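J.: Encoded as structure tokens, here's the structure I'll be asking about.
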Amino acid sequence: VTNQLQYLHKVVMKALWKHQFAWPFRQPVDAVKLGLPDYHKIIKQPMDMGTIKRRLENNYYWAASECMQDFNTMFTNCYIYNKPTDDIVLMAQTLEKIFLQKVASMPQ
Amino acid sequence: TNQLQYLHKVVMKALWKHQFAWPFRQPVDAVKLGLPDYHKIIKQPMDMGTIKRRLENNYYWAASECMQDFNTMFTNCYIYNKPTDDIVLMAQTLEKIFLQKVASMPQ
Ligand SMILES: Cn1c(=O)c2[nH]cnc2n(C)c1=O
Ligand SMILES: Cn1c(=O)c2[nH]cnc2n(C)c1=O
Ligand SMILES: Cn1c(=O)c2[nH]cnc2n(C)c1=O
């Protein structure tokens, strides 16, 4: 458990997971339930904050770069898949700015 | 700032010289590039040239202001372009380097 991963769990995940915009990212996209049949045709590496939260919990990551990449993949999937006007894009944009801000003060 | 000098001289140099960085070294010219819808979809254009000038003339107050400009540039690319466009892959490749370099910023 590196200091950075610790920071990513205690500071970054703590901040993002409890956020009023977090709820659509707390679990993988359910393409059936959300009625997005082309989702897994366009997004080939799905990611979400539940997966990351669990991986930070089970010390799945060897580096912070890895956990950072997963956050980035989750936000990037949303910007790529969704129409520019979808509310979820601006929800992801809001979360991703918190993530960046926090990451600006991560150790090492 | 020590962090802004790291963004200038470690992160931005790595990104600037990358073989995929050429579309991002200067603002999108919607006219020359044939994209008249570009500014109706992208309301905050951003590019590494602007970020570079801004680091040179001391525009930024904090690292995170500059990291937010990098992100806006990448996010603009994902939002405007179709998922199949090569520029999407180019941006992600550049974005991962940025995330990797930022992890090692002086705290
Ligand atoms: C958990 N959650 C919320 O917190 C929320 N707020 C508004 N819609 C919401 N939906 C659809 C939801 O699932
Ligand atoms: C991440 N994500 C999306 O990318 C998306 N697109 C449409 N609904 C969506 N929902 C609810 C979602 O969670
Ligand atoms: C950033 N950017 C784009 O987002 C884009 N979309 C299509 N060509 C593009 N070019 C040349 C570009 O520089």
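What you see of chain A is 75-182, where the numbers are those given in Swiss-Prot.
Using N, Cα and C of the backbone, Cβ positions are placed for all residues, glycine too.
Annotations per Swiss-Prot:
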MUTAGEN   A:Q78 to A  Loss of homodimerization
BINDING   A:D112, A:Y155, A:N156, A:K157, A:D160, A:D161  protein binding site
MUTAGEN   A:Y113 to A  Abolished binding to histone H4 acetylated at 'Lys-12' (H4K12ac)
MUTAGEN   A:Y153 to K  Loss of homodimerization
MUTAGEN   A:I154 to A  Partial loss of homodimerization; when associated with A-182. Abolished binding to histone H4 acetylated at 'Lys-12' (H4K12ac)
MUTAGEN   A:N156 to A  Abolished binding to histone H4 acetylated at 'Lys-12' (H4K12ac). Abolished binding to histone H4 acetyl-methylated
MUTAGEN   A:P158 to D  Abolished binding to histone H4 acetylated at 'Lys-12' (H4K12ac)
MUTAGEN   A:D160 to A  Abolished binding to histone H4 acetylated at 'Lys-12' (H4K12ac)
MUTAGEN   A:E170 to A  Loss of homodimerization
MUTAGEN   A:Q182 to A  Partial loss of homodimerization; when associated with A-154
J.: Which whole-number value in Å describes the distance between the Cα atoms of A:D160 (mutagenesis position) and A:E170 (mutagenesis position)?
T.: 16
J.: In the structure shown, which of the recorded positions A:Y113, A:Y153, A:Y155 has the fewest other Cβ atoms within 10 Å?
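T.: Each of the recorded positions A:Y113, A:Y153, A:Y155 was scored by Cβ atoms within 10 Å; lowest is A:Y113.
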J.: So which of the recorded positions A:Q78, A:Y155, A:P158, A:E170 sit close to ligand 2, that is, with a CB under 6 Å from an atom of it?
T.: A:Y155
J.: For a quick check of understanding: among the recorded positions A:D112, A:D160, A:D161, A:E170, which residue's Cβ has the most other Cβ atoms within 10 Å?
T.: A:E170
J.: Give me the Cα-Cα distance between A:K157 (protein binding site) and A:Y113 (mutagenesis position), rounded to a whole Å.
T.: 12
J.: Can you filter A:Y153, A:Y155, A:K157, A:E170 (the recorded positions) down to those whose Cβ is less than 8 Å from some Cβ in chain B?
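T.: Out of A:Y153, A:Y155, A:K157, A:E170, A:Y153, A:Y155, A:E170 lie under 8 Å of chain B.
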J.: Note down the number of other Cβ atoms within 10 Å of the Cβ of A:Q182 (mutagenesis position), including every protein chain shown.
T.: 12
J.: Rounded to the nearest angstrom, how far is the Cα of A:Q182 (mutagenesis position) from the Cα of A:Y153 (mutagenesis position)?
T.: 29
J.: Quick one: Cα separation, A:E170 (mutagenesis position) versus A:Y155 (protein binding site), in Å?
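T.: Roughly 16 Å, rounded to the nearest whole number.
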J.: Taking Cα atoms as reference points, which of the recorded positions A:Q78, A:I154, A:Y155, A:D161 is nearest to A:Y113 (mutagenesis position)?
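T.: Closest by Cα distance to A:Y113 (mutagenesis position) among the recorded positions A:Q78, A:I154, A:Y155, A:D161: A:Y155.
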J.: Just to verify a number: CA distance, A:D112 (protein binding site) to A:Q78 (mutagenesis position), in angstrom, no decimals.
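T.: That separation, Cα to Cα, works out to 36 Å.
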